[PDB]
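Comments concern the structure below.
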Amino acid sequence: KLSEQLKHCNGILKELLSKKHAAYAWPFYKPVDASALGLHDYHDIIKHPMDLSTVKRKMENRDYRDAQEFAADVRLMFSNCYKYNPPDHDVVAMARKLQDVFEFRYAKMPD
Ligand SMILES: COc1cc(OC)c2c(=O)[nH]c(-c3cc(C)c(OCCN4CCCC4)c(C)c3)nc2c1
């Protein structure tokens, strides 16, 4: 069902949800619950929410055309966090740490 490149991507997904990175990955596991957090303007500012559970749903449903589309969704997750938050926010620090893991593994993708 999966190309060599999308298997590599599924392995990155597994890595990003693994306990090793939980200290900083956890705000990305589920969709941002704007009402529960009191972020009443989140969905006015962030037009296309993304999180690791959405990515995992897509991967399980074979919805990614290619590894580039997978990378676009993971990068959107991070970009939404940088767009909504100020630069010194604790969740932005977490996003940068998780994104370092993502980009490094993504770069080792096979030809
Ligand atoms: C638990 O998982 C997540 C995941 C997240 O993204 C992946 C976010 C995220 O993007 N932003 C925030 C967030 C941001 C701000 C500015 C904030 O403060 C509003 C009121 N403050 C007092 C008055 C001035 C501002 C609050 C409470 C939460 N929380 C998240 C939690």
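Going by Swiss-Prot, the residues shown for chain A are 345-455, listed in order.
Looking at the header, which is where the method is noted, we find X-ray crystallography, 1.5 Å.
Cβ from N, Cα, C; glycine included.
Here is what Swiss-Prot records for this protein:
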| type | residues | note |
| --- | --- | --- |
| MUTAGEN | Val376 to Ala | Abolished binding to histone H4 acetylated at 'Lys-12' (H4K12ac) |
| MUTAGEN | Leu381 to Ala | Reduced binding to histone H4 acetylated at 'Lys-12' (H4K12ac) |
| MUTAGEN | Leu383 to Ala | Reduced binding to histone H4 acetylated at 'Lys-12' (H4K12ac) |
| MUTAGEN | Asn429 to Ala | Abolished binding to histone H4 acetylated at 'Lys-12' (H4K12ac) |
Other C-beta atoms that fall within 10 angstroms of the C-beta of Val376 (mutagenesis position): 20
On a simple 10 Å Cβ count over all chains shown, which one of the mutagenesis positions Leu381, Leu383 is most densely packed? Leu383
Protein Cβ atoms within 10 Å of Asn429 (mutagenesis position), excluding its own: 15
Going by DSSP, is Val376 (mutagenesis position) sitting in a helix, a strand, or coil? coil
Between the Cα atoms of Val376 (mutagenesis position) and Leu383 (mutagenesis position), find the distance and write it as a whole number of Å. 9
